[PDB]
Amino acid sequence: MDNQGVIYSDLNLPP
Amino acid sequence: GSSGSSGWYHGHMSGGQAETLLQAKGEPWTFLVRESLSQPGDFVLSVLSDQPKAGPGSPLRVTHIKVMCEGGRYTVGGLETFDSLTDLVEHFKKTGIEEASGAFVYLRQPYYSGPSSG
């Protein structure tokens, strides 16, 4: 159990 | 004394890390610049949204947005660009970033590493 990473809140401009 | 203008650039730092430092600050709209991990000319703009995970007591949520780079300039999933983190962030500190989900991140004050009191 390790912190693989963190999600990145998508944006609007991008699809 | 000592001459040195420290901005909001931290540098070496990991995703899961920023979250801690930020959440710890307990300050809404707390943005902070940091150098990605072994990332090829890339950056990340972390911000502690004023929206709590659960309620009045939980660690504010952290918005992780990857800041791409185009020949020195920087952009965020957009066609626009900015001289540097300064021009980019600043322009966002007044407007704000929109998340596909439907949230608007605000940057009122950066995040400094070095308290005064003990």
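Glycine residues also receive a Cβ, built from the backbone N, Cα and C atoms like all the rest.
Here the residue is the original one, while Swiss-Prot reports the published mutagenesis A:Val6 to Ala with the comment Decreases interaction with INPP5D/SHIP-1; when associated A-38. For the mutagenesis experiment A:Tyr8 to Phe, the note given by Swiss-Prot reads: Impairs phosphorylation, interaction with INPP5D/SHIP-1 and NK cell functional inhibition; when associated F-40.
Of all Cβ atoms in the protein chains displayed, 14 besides its own lie within 10 Å of the Cβ of A:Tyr8 (mutagenesis position). Within the same chain, no residue at least six positions away from A:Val6 (mutagenesis position) has a Cβ under 8 Å of its Cβ.
In the three-state DSSP assignment, the secondary structure recorded for A:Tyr8 (mutagenesis position) is coil.
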